[PDB]
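Encoded as structure tokens, the structure appears first; notes follow it.
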Amino acid sequence: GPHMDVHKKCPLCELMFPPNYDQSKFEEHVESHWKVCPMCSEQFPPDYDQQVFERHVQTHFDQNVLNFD
Ligand SMILES: [Zn+2]
Ligand SMILES: [Zn+2]
């Protein structure tokens, strides 16, 4: 950390943490913004659209109407 080590902010929502905050706890928070499809276990970038993500997740519920096969 430099003279300004208050850069520990989630660049995705700008939640600002103290300089002494856990890097990995920071990263998991960044990875929380990476929207994870529970059915893909894939994390989608913050650059991804929530609308697109929600429709993506919806298609996992849609399942192309899995009737049997
Ligand atoms: Zn955040
Ligand atoms: Zn998915």
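Note that the numbers count up from 1, one per residue, in the order the chain is shown.
The backbone N, Cα and C atoms fix where each Cβ goes, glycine too.
If you look up Swiss-Prot, you'll see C10, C13, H29, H33 marked as Zn(2+) 1 binding site. If you look up Swiss-Prot, you'll see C37, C40, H56, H60 marked as Zn(2+) 2 binding site. Among the mutagenesis experiments that Swiss-Prot reports, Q51 to A (Swiss-Prot position 771) is described with the note: Normal affinity for ubiquitin. Among the sequence features in Swiss-Prot, the mutagenesis site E54 to A (Swiss-Prot position 774) is noted as follows: Reduced affinity for ubiquitin. Under mutagenesis, Swiss-Prot gives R55 to A (Swiss-Prot position 775) with this note: Normal affinity for ubiquitin. Under mutagenesis, Swiss-Prot gives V57 to S (Swiss-Prot position 777) with this note: Reduced affinity for ubiquitin. A mutagenesis experiment is reported in Swiss-Prot for this position, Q58 to A (Swiss-Prot position 778), and the note states: Reduced affinity for ubiquitin.
Overlay of Swiss-Prot annotations on the structure.
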residue : record                : contacts (Cβ under 8 Å, 6+ apart)
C13     : Zn(2+) 1 binding site : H33
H29     : Zn(2+) 1 binding site : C10, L15
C37     : Zn(2+) 2 binding site : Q43, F44, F53, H56, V57, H60
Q51     : mutagenesis position  : none
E54     : mutagenesis position  : none
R55     : mutagenesis position  : none
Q58     : mutagenesis position  : none
- Query: What binding-site residues among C10, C13, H60 have a C-beta sitting less than 6 Å from any atom of ligand 1?
  - Reply: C10, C13
- Least buried by Cβ count (within 10 Å) of the recorded positions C10, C40, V57: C40
- Message: If you count CB neighbours within 10 Å, which one among the binding-site residues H33, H56, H60 has the smallest count?
- Response: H60
- Message: I'd like to know which of the recorded positions listed (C13, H33, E54, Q58) lie near ligand 2, counting only a CB under 6 Å away.
- Response: none
